Each structure stands twice: as structure tokens, then as C-alpha cells.
Amino acid sequence: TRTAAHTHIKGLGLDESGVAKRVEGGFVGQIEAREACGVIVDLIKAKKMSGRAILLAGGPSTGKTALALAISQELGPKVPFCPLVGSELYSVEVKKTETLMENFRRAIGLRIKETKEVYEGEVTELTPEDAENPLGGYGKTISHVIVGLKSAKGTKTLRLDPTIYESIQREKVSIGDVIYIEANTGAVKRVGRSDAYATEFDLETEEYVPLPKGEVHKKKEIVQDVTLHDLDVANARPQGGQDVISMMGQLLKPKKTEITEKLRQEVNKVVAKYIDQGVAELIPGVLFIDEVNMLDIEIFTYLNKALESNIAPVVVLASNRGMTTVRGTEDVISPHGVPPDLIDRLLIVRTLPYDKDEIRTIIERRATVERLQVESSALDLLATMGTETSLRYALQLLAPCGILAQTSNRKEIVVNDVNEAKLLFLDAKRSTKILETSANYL
Amino acid sequence: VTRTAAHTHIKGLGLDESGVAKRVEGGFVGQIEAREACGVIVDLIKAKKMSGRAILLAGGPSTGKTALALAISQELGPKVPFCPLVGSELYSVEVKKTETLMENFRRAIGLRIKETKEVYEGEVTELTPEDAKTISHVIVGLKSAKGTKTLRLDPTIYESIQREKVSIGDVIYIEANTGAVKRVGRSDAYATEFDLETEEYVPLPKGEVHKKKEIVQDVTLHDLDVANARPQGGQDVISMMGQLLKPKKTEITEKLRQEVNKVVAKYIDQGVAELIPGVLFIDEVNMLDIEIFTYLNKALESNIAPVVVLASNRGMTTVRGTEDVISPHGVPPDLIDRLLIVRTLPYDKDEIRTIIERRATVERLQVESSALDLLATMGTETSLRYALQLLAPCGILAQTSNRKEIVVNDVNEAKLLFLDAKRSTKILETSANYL
Amino acid sequence: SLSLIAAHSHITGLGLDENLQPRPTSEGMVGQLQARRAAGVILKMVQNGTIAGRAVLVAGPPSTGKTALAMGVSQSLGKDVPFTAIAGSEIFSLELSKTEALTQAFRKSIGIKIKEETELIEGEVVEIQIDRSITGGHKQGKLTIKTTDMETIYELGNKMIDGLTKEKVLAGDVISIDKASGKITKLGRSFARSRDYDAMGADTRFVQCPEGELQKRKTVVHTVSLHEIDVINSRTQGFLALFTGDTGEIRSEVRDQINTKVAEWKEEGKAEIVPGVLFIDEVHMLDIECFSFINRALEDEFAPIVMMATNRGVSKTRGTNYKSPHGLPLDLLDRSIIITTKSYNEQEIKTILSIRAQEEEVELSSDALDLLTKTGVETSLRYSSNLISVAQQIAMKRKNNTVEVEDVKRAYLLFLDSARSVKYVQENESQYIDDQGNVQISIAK
Amino acid sequence: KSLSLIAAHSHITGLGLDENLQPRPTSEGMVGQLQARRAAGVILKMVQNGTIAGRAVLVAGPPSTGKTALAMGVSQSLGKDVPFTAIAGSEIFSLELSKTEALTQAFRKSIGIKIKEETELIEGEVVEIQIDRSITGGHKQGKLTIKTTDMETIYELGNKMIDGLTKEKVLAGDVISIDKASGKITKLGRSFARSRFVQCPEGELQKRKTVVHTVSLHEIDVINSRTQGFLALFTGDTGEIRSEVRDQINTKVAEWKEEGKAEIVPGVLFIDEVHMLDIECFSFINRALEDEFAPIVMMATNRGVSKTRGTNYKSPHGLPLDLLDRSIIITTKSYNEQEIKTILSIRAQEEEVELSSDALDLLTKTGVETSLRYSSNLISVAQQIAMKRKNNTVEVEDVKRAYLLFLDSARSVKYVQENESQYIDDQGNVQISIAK
Amino acid sequence: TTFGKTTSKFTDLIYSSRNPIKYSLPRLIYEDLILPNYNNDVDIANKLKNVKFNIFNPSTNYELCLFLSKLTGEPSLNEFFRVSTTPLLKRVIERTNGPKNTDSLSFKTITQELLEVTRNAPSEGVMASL
Ligand SMILES: Nc1ncnc2c1ncn2[C@@H]1O[C@H](COP(=O)(O)OP(=O)(O)O)[C@@H](O)[C@H]1O
Ligand SMILES: Nc1ncnc2c1ncn2[C@@H]1O[C@H](COP(=O)(O)OP(=O)(O)O)[C@@H](O)[C@H]1O
Ligand SMILES: Nc1ncnc2c1ncn2[C@@H]1O[C@H](COP(=O)(O)OP(=O)(O)O)[C@@H](O)[C@H]1O
Ligand SMILES: Nc1ncnc2c1ncn2[C@@H]1O[C@H](COP(=O)(O)OP(=O)(O)O)[C@@H](O)[C@H]1O
């Protein structure tokens, strides 16, 4: 098992219709932020509001990304979640507006159900039946095609259209192969060769596959999940044809293009047409952009434009700044690096720094998840380090202590282990103190 | 007949067997220490044992750094690769500058392959294929003026023969190893079948049909890298019209470089190839950004890096890409630790006079003694390059007066007609509106 | 062999015992008895593989051994574990974004292991007999394959005959056939039939006839990085993008699909994940957005262990207007553990110079080595290291085997360090080009 | 041939010089600038000798002093079959080439290779053509009768001649040229036979003719590179050609000159407004001038001590001192009254304008007062005002009308400077309304 | 164009359109740079750079070919050497939809999975109309 700075958080930890408790879901403290995130989860599950922005702000190492992952865990794996960094919007292929729109459309999911009728199994016979009165100037005038199927606890012969014989000849279907017949479209295809013919020849490069189970004929309801961006990039590219341009573009580098609003409008039109029949279901998700201080003001104005759309999902922003200038402007001093036009459109959630006991419990649970055993005195020294230097510095000094314990053939973490880890690895403060007092051209 | 461009009186470093340098020998005058250190660098390069050796040579303008680098390239010989470069050429609009630096690094490591050229040529007398439809082999009979000779051929060369529309009586060209087929044209014995025809007629070859020749092929690692990394695909031998899509330079992945090194090592271990490391010379290194200066630190630690020579004339100059960094010669202190600095000294009056006499000798001009003294005084007063540039208008003005020897009057007219930078600046300062 | 003597090629692994205790001098590296212990802890961290996404920082003065420490970690890591070593200027690309270049450098340093068991039939084709039925739907074949030792006869299928009609084989053709997978290759032509066709052709090649048995059993273990799977599953013919670098901003949905695919392979059990180390030399010259993406990209499960080296003090971060310690912002320094390297003394410089002259096959006297040690105390170490190789050639030009004090003095006279160059520029500043472009060319005033 | 209405330098047919390189006061459309014309004649002899290479000269002076006139005089004095590249300083700033690559292409476009080859040709007038077909039409037989003013003959045609004459249909009385070795046949025209129009050819029907080819190094560089064909010489997408093919072309050209199959004809590269190049381009120019295949570079600039581009300091002529160290400088001077009136009379003769003496004196006075180009622009625009009143010669009233209608620099600045509330300033402030 | 015009039992109509602009090339450049002969090494260097030192050659680089065959799933190990040595237009013209084995590192994306459903799908289906 691999653990990387997370995966000790499972959900938020609220009860039903009530206050989140202190010890639940891997969270310690941050009670008001957890209640606000639970209300946000309920608003997402209501499936009614569109284009809502929530900016959650605080100091470094407070639990912003932990709360975003708790949002994604509480919503479930069926609800889409697109984690975005603010540096990802700048590309050298398309404009940043198109990248923002693509990541915007990636957060809306569609649930499509369909009933499929199939005819699969091993081919028993293949006889193109001739007509009673053949036409002159031709040979082997097919009246119908007789195809016999064989599956596990099932055998059925079928009458086919004469036009299926061209598909039989095209895909090279012989006796003993296993096939897969769609009902309405016809369009047979070769799954492979049956396992009973695996020892037919000495040397043969042929896919051998097991005989399929169940009856030859079955009705299955298949629920498929796609996002709107997949529909956009599939409708945008030209379908499978015989022109040189399509296969030449398939054989080349797939450079992104600025998808027009007309294609998105028609996609929304046909999607709404298939919701109102009761077939499809629309699932909005969360587009999470953290460290939004790196965004340019043009992206902020396009966010202002794009948040008014009908199909827009909920977007969650995170920032750790105070009174800083917005990038791209030299005088707009603004809170959290966000221009005041966007700030009026969003609700602000505040996260608070921790204490002695919260840092101690966080270190204890992180050592529990990392499969390590620590003593009481080592835990108290680690908590003193966490409230002295940084919480993340105390969290990153656990596994090297486990290595130093395993070097001395001990499964216990004690005081001299964390003292050796202090003497080996430095934090930022002692590094800066070394830098400030050294004049060796460093 | 003969051309001269600022050089070609430089034939070598001009050293004896002990490594010491004479005063006037090999076209070089003065600067004994720099020439001796350059000879030491030449011997280190000829040792073929070290990689990533960086050398900086520094001095004032018109002191002879480029002449010293050209002397290195002449002393090493034509077998050793030499890639001269200016620092402005690393900036391109197709790929990043680091990839261009890596290409210029790998351009300086060469290989030598020994190959044999085998050629059949002559007039076709018999072309009789047979089937094993699939043809098993074709038998071709060739005729020249020294006899005839028949050959069995594989069907691929028969297909290439059918590509050139070869019939009976056509003079063709077959290479035995590669398999290329070239149709020269119809022979002169069939030139009177028609009075007018669209077919050119060539005579028979006067030599044998069979020709054997040993040749040496010199390639570098960059040629193999660009041969193995064509993105569009393999090109045909003859394509006079261009490709349908324009090939552009790409960022070559280091895995391809690893595979090329593996293949070259495998071919070296069988005694076919010989490894010849060479010299990458960068002039005006102060025109480089700090990103290329950082990437040079990584690129000098490779096991196949060549010997790098840098030349600069700046003093305590700000490095490009920085605002508050003052460094000697425009070279950052992280990189100036890794090289060895060779200093280059300015010249005196007698050295300038000898340089002017040598340049008049190589340009095939005759000058007087007093004209030489005046040109030496002019060179000491304005610049050394000014007299060298003014030597040839003096010869033209002497030619227009029907004389074969430059005198003081022609030097006076050349001084009057063409100005230097100092007099042009003094005109620029005392002028009303833009000179 | 295509390797010459590089700058630090004496370093073969970290000089540690079983208890992670560094020796004073062993297997290449001299001194630095705490950075070696910390790098050994980092090596055991990588070799355990149970944690992911942690960045360490190697900080110290220049010419101390940070990249020597990285080379030692790379050499003691061994094979089959990926080690990507990039510089700071490589990510600024004209055809690729900075963040996507960082993502590709992250995913080139973590791979999976695939085990393949093969059954190879390599031999020379003698005769092929093709038999057809009455219907003609399927074709049967006879293969007569011959080794130097023995010869036997196999059977063909319809797909085998169809795949042998592609890439035409004749008598005297060296092929190899896998029993399980049906892989087909044409090794070339035997040397026994190199004198019949009288002219080779373009597509032909001559290989020796194999010996030994026909059906040889051998297993192969493949190590495939995640970036290779990303490049392959993004195009119709993607290996040319692997060897030419024109991948061009691979979409994130195929990366999530490949992550789920690798998780499915690990749970089912046909592959296992081999983590690795990504080394970024000179991390101080990276843009602040790259630092932000490094901060947020280390929390994924498929993230390697990052090593960064910086020789800068409190300097200005690129892309911003302020000054920070080590040239990096405080958010990245919070997500780090710093390894500090310290400068050497006379004995360590003496041992390092002795090792470097030992590898370069240069024999020094005791007094010449003492002079080189004094110069390495006064000037930098690399000046002495280059003076060794220059003075060896000076000794060969004098027809001497071992170098002497005179060769080191001649190399010190003929070649200059930084301080003497700075002084000689400063006392003759009129002959060099100033910041304002002012210079004097004429020597007589 | 070389269609042109009227150029601004159309009167300069070359450098007016004697056999002793002495400038006449008025010859070949050039007047004044005696020392500059003598220096340009010396540079012309340097180009024509061809024994030295890679020398850069600089033409610096005040604006409107005839620097471009000197460059056009040198270009016309060189004549044909010698390369002459004239580029501006803003042309090299490409989006798909680098600056060094564009400078390299401009350097190699200015040196050429002279190759002499001979090709045997047939050209005459077609008398009569027979095409014969068999019963099945498998074999085609033919006879062609072709004549000149001195002979007549009949040729027995093969199959490919028959297909080459059926394609691009040739009838009787047609004058054609036939290349046997390539199969290309071109129709010259029609003969003068009433019973385009070209006369009948004379002499022998089968002539061995020698054609002298001149090809630049950039063309062989483009063809030798396998990435793009010869169509990139016209489309213009060469795209950063590698240095290896340049080295192969260098070695091949050197061995061709050594064998004697080809000669090297160097030329002149003229850079106009050289002060607007970056310092990287200047640094490339310093190290590109010592190659064996380097042309003679002419630069023209008119600036004083100004800021060099890409830097933060000021330099003489807008160029760094190391570039000026390898240059010999020709300085041009301002004109007098007599030279201005002679220039205006020559421009009158080239613009088919008849001028009175008083109109010429008024033009000379207003040219000395303001600008030479202002008078040279007013002289052509006064003729239309003269033709509006239906008289041929341009009088004083037409010149005064043109002076009233069309302004110059100084009067426009004077009119702006007390009306600046009506014009947009540096801060974007303007007043539109008449009142308040 | 400059074609063959008429200056006025079947009539022949042959395509003869040319361009008025003529580019003249001497024979020496062609015969000494593009055509092989005894005194040049065009074919030798072409073979040396395309066959002997190619990294997709199975006679010298079998490990890379086996690695790429595991990666892609090509049934033939000479596929990469054939792909790397023919032009792009020739590659796209004769591309065949050959089968690939399942035991490989590459399978189908979601977009292509949606794509192969609607090759011959009729109307009124939801996935075809979407
Ligand atoms: N309330 C909490 N409960 C448990 N762990 C926490 C809590 N807050 C922070 N952490 C831990 O701190 C580490 C860093 O927090 P992070 O999400 O980076 O905060 P921020 O986003 O504010 O920088 C995470 O690995 C997380 O597990
Ligand atoms: N020692 C020397 N002997 C002969 N010629 C020299 C010497 N030093 C320099 N030169 C000549 O001076 C000219 C300019 O020198 P150059 O190499 O440009 O110096 P830098 O590269 O420092 O500007 C060259 O053409 C060279 O031939
Ligand atoms: N611990 C060490 N043992 C042996 N050699 C060392 C050691 N540290 C540094 N060196 C030598 O110093 C030279 C350059 O040092 P380097 O590792 O580049 O320092 P830095 O990484 O700080 O720039 C290398 O060639 C290496 O041989
Ligand atoms: N000596 C001269 N002889 C003939 N015409 C001249 C002479 N000097 C200048 N001119 C004319 O002056 C006009 C403008 O001069 P121009 O050469 O454009 O100025 P500049 O040298 O600043 O480019 C040109 O049409 C040119 O013909």
C-alpha cells in the first residue's frame, strides 16, 4: 500500500441533521468549515443550483485540500471531480479561456441507460441459401443466410438478411469462430477463436478466447457514464471515413483547437432533448481550483462570464494570500488575490489554525496510517516540534524515524530516533539561520 | 583564382617538438604563452581520454582569439571534427535553446567507417527473368568496351530495374552493396533506329564492367540522431518536389540518444567504427542567456561531451537575463569555476608592422618601406584592423595609376577617402542634424 | 565502449555499511558523514516503496558535492528503478507547457514491471510447402526449419501463412517464431547463401545461422514507465512520439484511465509498481507557477521522490519581485526536508585529488600533490582537478612518466583561475568592453 | 522586360567615372559627391577583381544626401550576372526563421556559381506531318518535314516523337524547337505565311548551343537539403536549414573550382537602415565576415549617437564599436544650390515635365529652404495643375498653387503647435466641440 | 498556363498544361549531388544512415523491438523498421486494420469505445443521436 500525504480522510464526519463531531472521518477540529462543506454537499446533491462559486481561504497547512478531497469523497465516485491547479490553465496550444472552458465542461457528467440485444456464441454452420429462381448473368444469388450459434447451455440457429453475407466475408468469419451479432444494425464481428481449436495447428498466431456463458439471446440494460467534454471532443472530430484528411490527422500529433460555442449549444440541445424523454440524467460535479492567486485577470473576467451559464457546475476555489495585487495589474490591492468583481459572486469559508492537541492527534493518526508504532514521549516531542516549527515538518519526519528504528532492529519509535532525525534533516528556519550567518559565497 | 578573407595566413600554431613557440613561424607573430597553452590543449585533445573539458580564452578585441581557434582546427587536422559557432545562433523559433545546444554538442563527436564501393556498369545485352506469379531470379548481361560479364540478380533489383524502364541496349549503373539502379541512357549502337527520337544516346564505358574501390565515411552522432528521428517518415532517394508536410525540428528524447549510443558501442566493439572526439568552439559567449549557462553545467558532465572552447572580450559585465549580477567576461561564477582561463595580450608597433607585411605578402601586393612605416603608425594610432582593411584600396589606387608598388601617396588617398571610427565619431559630435 | 572519464565517475554508490554508517573513504566519496547518512535514509525510503510524493532539498555552497551525492544515490540505487535527472532550464519549452513538461518529468520516474515468458523457435528456413483444401477457405502449410545441430518440421495456420506472405521469406532466411504469441521476425539472410545472388539489394542483411536447440525457453522482465503508456495510448502510432518527443500536451482523461488501468493490473496481479527518483539540478531558476504545480502535484499516490539541489542563498525568486531563502517560496520549503552540505578541509581535498588523479592514470609526486592540495585550499577544487590533467600532458611533452613540481608550476603559469583573471581585468579595464560599450582599440595615445 | 512606371532612382544609370576612376561633374544621372563616388568606384573595382572577400563598408551621412543613390549607382554599374541583394533592417525579424538564419540566407544569396554547359538543339519551321496508323493501331509510323532558310529535311519519327507531337498539337507552318535528350518541344509561334508571328530560323537545323548558368549558393543549399524541394525557393518556407548541408556544399563548390568545372562570382549585399538590428545580429555579422564564401557588405545609416537596439547604452551610428572596427566608412555631404537645381532639372527630364527658368529657380529656392524631396515631389504634382488650365509648360503660378495646396514638414509642425487642443496629445486629451 | 493550343475517326485530348515560370538547373548539380556515380557516396551514406545504424533493425536491436512489441502489440517485429523508413503519405495510403493481441500495454479509450458503436448505427438511438 502507498500513502502520500492523504488517504487518512474519509468524508467529513457529520451526523444526520446535526453538528459534525470532533473525532470522525480522520478530521481533527475545523468544525465550522466541515458544517459549511456539508451544507455545500447537500446543495450539490439537490441538483438545482448552477454556477455557484465558493472560495475557502486560510493560512498554509490548514486543511483546504483535505476539505476538497472530503467534498469529493462525500459526493461519491459517480459524481465527477476535476482537480485543477492554477498553473495548468496556461498552455502553448490554445488560449487559456479555452482551457478553462474545457475543464469547466469536464465537471458535468451524464448518465445514459440503454437496452442491448445480442447474438453471440461459437459458429456451428454457415450456409448462404440460394434462391428458387436465380437471376441471369449472376452467380450464387442468396435468398437468405442460415447461421447456427452455439453457447454454454444453449444452441440456436438463425435466419439472416442476405446483406449480412458481405459482413461475414469482410471480417473473415469461418466455422468454429465466436462472433457477436448486434440485433438492429446487424454488423457482426469476430471476437476470436474458440478454445476447442487451440491445439489445431503446431504454429499459429490466432487469438483464442473462452466460449461465452449464458444463452445466445439476452436483453441487457447497460448504464454508461460520460462527461460533456467527451461528447464535445467526440462530436468535434470527424467520424470514420475514407478521406485522406481524417486518417492523416489520426496519424499525426493531436493538437487542441478552440471549440466553438455552436457545437456546445447543439450538444446541450440534444442532451436536454434526451433528458426530457426520461432516458438520460445530468450529474453536475465539482471543479476545484486551488492557489487561484496565480490566475490572470483575463481568466477572472472569463470566470465572471462563465459563471452565469445554465449548464455550469459548482466551482470551489482555494487561496492562502492576504492583501496582494492581482496578477496582470499593478495597483489592484485585493483580498486573497481575487478581484472584487468575482468576490461579490462567491461565499467565503474560513479555516482556522490548530492547537497542541489537534496537532498531536493529527500526528498520531498519520503514524497510525503509515503503519508505525510511536511512544508517548516521542509523540509529545513531535507535537512540540509541530507547534514549534511546522505541522508538515513533523508529519514528514515520521517515516525516516521508522527507517532509523528498523536500522537498529526495533519496531518502536523513541526519543533518540527523533533526535537523530532532527540532527540529520533540517526545516526552513534553521536553514535560513544557516544562510544568514554564512559568508562563503552561498 | 585565389580568395583571401581575414585569415589563411594562419597555417598552424607554430611550435617545435618541445612545445615552445618561435617568434615568426606559421603566420603567427607574438603571443608565445597563449600558443603554447593552445598546443598543450591540442595534445590533450589528441590523447582522446577526457570529456567535458571547457576552455575560456580572454582578451581585448583584435588580439587573436579567433586566429588561435582556427590554428587549433588546422593543427588537429581534417579528420577531427570542428564545429565553429556564435552565441547568437542558439536562439531559434522552432525548438528550445537547450536542445540546440545539445545538437551542437553531439555534432562534435565523429565516427569513421571503412566501406567498399562496388559498381557494375555497361550496356544491357540480356535481360531474361523467370518464374519460380513470383520471379525467383533475373540474369542480366552487361557489356563494356573491355568485354562482357553476366550476373545473377535478386528480384528486388529486378523491381528497381523495372522502375527505371530498362530495355535491351540501355547503359545502366548497378551498385552491388546498396542495390541502387541508375539508367544512364541508350547506347550509341542503337542511335540510328529512328531519325528522330526522345532518347538520349551515350557511348560505351571505356573501362571494365567491374570496379572496386575502398572509401572512408565520416559521420557524427548528430547525423545518426537526425536519421533515426524523422517524424514524417523515411525519405525517398530522389524527391525534387518537396514533401507534402513540412518537417520541423523536434525535441529529441534522450532515450533515442541512449539507443544510438548502444548501437554505436556495439559497432565499435566489432572493429568497424573508430571514435574521433572533436572541438565545439563558441565565439562571443557573452551573448548567452543564464538558462543556457545553467544547462552547460549539466551538459559538461556527460560521458561523451566534446572539448568546448569559449572566447570573450567583455570585462566586468552584467550577465544577460539578470539584473544584479556582475561577473568577469560575462560568464557566471557557477560556470567560471569549471574552465581554465588563457589570457591573450595586445600588440606592439613592430608586431603590427610584421602583421601588415604578412598580410601584404599573402594578398600578393608590393609595398614600400616608408608606406609600411606610415601604415604601422596608422595602425598604432587608430586600430590594427584599419590598416589591414586599407591595404587593398591602396593596391587598387596603385593599379589605376599604372604602377605595381604602393607608395605614400596611395596611402594618403586611402586615408582621405575612407575614415575610421574615431574621425567618424568626431564628425558625428560636431554636426547639426544626424551627421 | 562509448564512455570517457567524466567529471565525477569515480563515485560508484554510497559508501555505507549495513547499519547506514558512512566510512571515511569507501567506493568513491570522501567525507560528508551526515549527508551520506541522510542520503542512505532516502535510499532506504525509495527501496521500501511504501510511501510516495516527498521532496528533499540538498543545499550548500558550490563545489561541495551535491551532484556527487545525487550520482552516488543513482549508482547505489541499481538498475530496474528509474532515475530521471533534469535541469531547471529544460522545462521552458516552445512546443510544450511548463506544467505539462513537469508532469512528463514526474511520470518518467515511476514505472511498472511486466513479466513475459517466451518460447522462441529461431532457425533457418529450408522449404515451405503450401497445401489447400477443396473449399480453399483455409490454407495448411509445412515449415522445414533447420539449425546447425538438428532439423524438424512444423505446421502452419491460415493466419500464419498470411503473416508469412507479408515480409516475404525464401530458402536461406533466418526467422524466429514464438509459440505462445505468434510473433514473427525476419533476422536476415544466412552467410551460407551470400554468394549466389551476386548483388545484395536494399532490404537485405546477412546474419549467421544459429546453433544449439530450436525451442529455447527464456523469460523477459520489462520495465515500462507510465509516461511511455501515456504516449502510446494517445495516438495511432505513438512510438515515434516516444523517440522524437512530439507528444504535444497529452490529455488528462487518458492519464486517469491509465492510472485506473495500472491499479487494476496491480489488484489482479500481472504487474507491480516500481517507484523512482526524479532529480532536478539547479531548482532555483524555476518560475513560481512551476513551484505551485510542484507543491500540488506531490500529493498523488503515483508520485516519486524528488531531489533538488540549490547553491543560492537568500536570493530573488524568478517570476516574482521579492527575495526568499534558497530562491524558493515558503510553501515549498514547508513541504521539504533540507540536507545541508559543508565545505572540506585540506585532508579531504587531498584524498579527492588523489582519487581523481588515480582514475585519470596520472602519477603524481608527493610534493606536486602537496602543491595541488595547497592550490585546492586557496583556489577552488576543480582548478586543481583540471591542473592534474593539463600537467600530465606537460609531463608527456617533457618525455617523463610521472609528473613533477615543475609541470604543476608550468600549468599554474599557463592557466589562470577566477581571481587572477578578475585582477588582471581590473588593472587593464580600458582594453575590455564596459557595460556602456566603451573600449579603446588603439595602443598609442 | 522589367515593367516599371517611374522610380525615384530611375535616372541613376551608374557611377559617372573615367578610366582613371575620376568622377565627372555630371555623368550617368549622378551629380555632386565626388569623394563618395570615387570611394564607391574603388569598392566597385574591389568587387570586380574578386580576389578578396568579407569586407564591410559603411555609408553614413545626413538624410537626403544620396546614399541610396550611391547604392543604386553601384548596382547599375555591376550590370547583370552578378548577385546583388538589397534588404532592409526590418526584414529579418521573422516568425518562422531566426535572425541568424535569415542573415545566413541573405549572406548566401549574394554569391553565385557560374557553370557553362552546351546542349544540342533543333529549331525550324514545320512543312508537313504524316501520322500513319496500322489496322489495329498498335504501331504508329510517322514522317516530319522541317526546314530553315538554308536547308530542308525529312525525319522518320518514332513512337515517343509521335506521342510528343500529338500532344501539344503542331500543324503546318509552325515554328518549333525540339530537344531530343529531354523530349520537350516548344512552339515558338507561327511563320510569316498569310497564304504571335515569328520569322523563320536560319542556318543549320541542328545547333550545339552554349548556355551560361548562374546559380546562387542558397539555391544549391535548398536543393541539397532533403526536407524541402526547390519549390521552397518560391513559397518561402525553407525553415532553418542545418549546417551540415552547408558544409557539404562548401566542399563540393571548392572541389568544383579546383577541378575547373565551375567558377565563383562574388557579389554585394546591401543592408539599408542597418541601425535597426539587434546586437545578436551584429555579433553574428562580426563572425560571418571571415568565411571564404562571404560577399562584400554595404550598410547605410543616417543616425547619430543613438541607442543600439537590444541594449541600454548609446553608440556612434547606432552600431557597436567592434562592428565599426572592421568597417571603412564613406561619408556623404549636403548639397549646394547648383547641385540641387541640377538634380531638379534631371528629375524634370525623367518626368517629361517642361519647366520655365523662373519655375526652376523657385523650385531651387524652396528646395534649399525646406527639402530636396519636397521639391522633387512638387515638380510632378505641378504638371497636373498646369494641365488643368490646358498649357504644356509649368509656370510660376502652378508651383505656387502646389505650394499652397500641399504642405511640408515645418509648416505642418507650425500649424499644429498653436492648434494642439484639436489634436490628440500623448495623454489622449483632445477637444472636439467648437465652443467651450 | 502555357498548354498546347490549336492555331486554327476521333480526336486526341491529352493533358499538357505547364507553368510559364521556368526554373533552369544545370546538369552538374544534378549529376554530382543527386544522382549516384563512381565519384560520390550518395547510396553508401544512405544505406549507412538508414539500414546499418537504424535503431529499429532486428539484426542489431532485437531487445528494443521486443520491448516495443510488448508495448504496442504488433504481431510482427519488423513493423517498426518498416514504419520508420517509408513516407507519411505512403503510410496512410496503405494502412490496413490488422488485428492486435489482447496481452499488451495498450487498450481502447472511452472516446473510441463510443466511436465504434455508431459506425453503422441507425437513427432514433440515444447513443447514435448524441
Ligand atoms: N483537520 C485535519 N485533520 C487531519 N489532518 C489534517 C487536518 N488539517 C490538515 N491536515 C493534514 O495536513 C496536511 C497538509 O494540509 P493541506 O491540505 O496541505 O493544508 P493547506 O491546503 O491549507 O495547505 C495534510 O496531509 C492533511 O492530512
Ligand atoms: N599573432 C598574430 N599574428 C598574425 N595575425 C594576427 C595575430 N593576432 C591577430 N591577428 C590577425 O588579426 C585579425 C583580427 O584578429 P581576431 O582573431 O579578430 O581577434 P579577436 O577574435 O580577439 O577580435 C585576424 O584576421 C588575425 O589574422
Ligand atoms: N564527497 C566527495 N567525494 C569525492 N569527490 C567529490 C566529493 N564532493 C565533491 N567532489 C568532487 O567535486 C567536483 C565538483 O563538485 P560538485 O559535486 O559539482 O559540487 P556541487 O554539486 O556543490 O556543485 C566533482 O568532480 C567531484 O569529483
Ligand atoms: N548625387 C546625386 N545625383 C542624383 N540624384 C541624387 C543625388 N543625391 C541625391 N539624389 C536624389 O535625391 C533623392 C533622395 O535621396 P536619397 O538617396 O533617398 O536620400 P538618402 O541618401 O537619405 O536615402 C533620390 O531620388 C536621389 O535620386
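Here chain C follows Swiss-Prot for its numbers: 16-460, in order, are the residues you see.
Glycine is treated like the rest: Cβ placed from N, Cα and C.
Features reported for this protein in Swiss-Prot:
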- C:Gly75, C:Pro76, C:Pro77, C:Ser78, C:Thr79, C:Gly80, C:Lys81, C:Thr82: ATP binding site (BINDING)
- C:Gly80 to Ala: Growth defect at 37 degrees Celsius (MUTAGEN)
- C:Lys81 to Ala: Defect in snoRNA accumulation. Growth defect at 37 degrees Celsius (MUTAGEN)
- C:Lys81 to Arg: Growth defect at 37 degrees Celsius (MUTAGEN)
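Recorded features from Swiss-Prot, shown on the structure.
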residue	record	Cβ contacts under 8 Å, 6 or more apart
C:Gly75	ATP binding site	C:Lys81, C:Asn326, C:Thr355, C:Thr356, C:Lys357, C:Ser358
C:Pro76	ATP binding site	C:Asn326, C:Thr356, C:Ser358
C:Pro77	ATP binding site	C:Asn326
C:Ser78	ATP binding site	C:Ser395, C:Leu396, C:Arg397
C:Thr79	ATP binding site	C:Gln47, C:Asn326, C:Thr356, C:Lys357, C:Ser358, C:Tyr359
C:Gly80	mutagenesis position	C:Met44, C:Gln47, C:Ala50, C:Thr356
C:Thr82	ATP binding site	C:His23, C:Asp296, C:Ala324
Legend entry - C:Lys81 (mutagenesis position) CB neighbourhood, other CB atoms within 10 A: 25
Legend entry - Residues from C:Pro76, C:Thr79, C:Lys81 facing chain A - recorded positions, CB under 8 A: C:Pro76
Inset, instruction - Starting from the Cβ centroid of C:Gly75, C:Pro76, C:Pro77, C:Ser78, C:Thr79, C:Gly80, C:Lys81, C:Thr82, which together make up the recorded ATP site, report each further residue of the same chain whose Cβ lies within 8 Å of that point, ordered by sequence. - result: C:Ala83, C:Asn326, C:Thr356
Inset, instruction - Go through the recorded positions C:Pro76, C:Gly80, C:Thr82 and pull out the ones with a Cβ less than 6 angstroms from some atom of ligand 3. - result: C:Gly80, C:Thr82
Legend entry - Proximal to chain B - recorded positions among C:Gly75, C:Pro77, C:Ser78, C:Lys81, CB under 8 Å: C:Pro77, C:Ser78
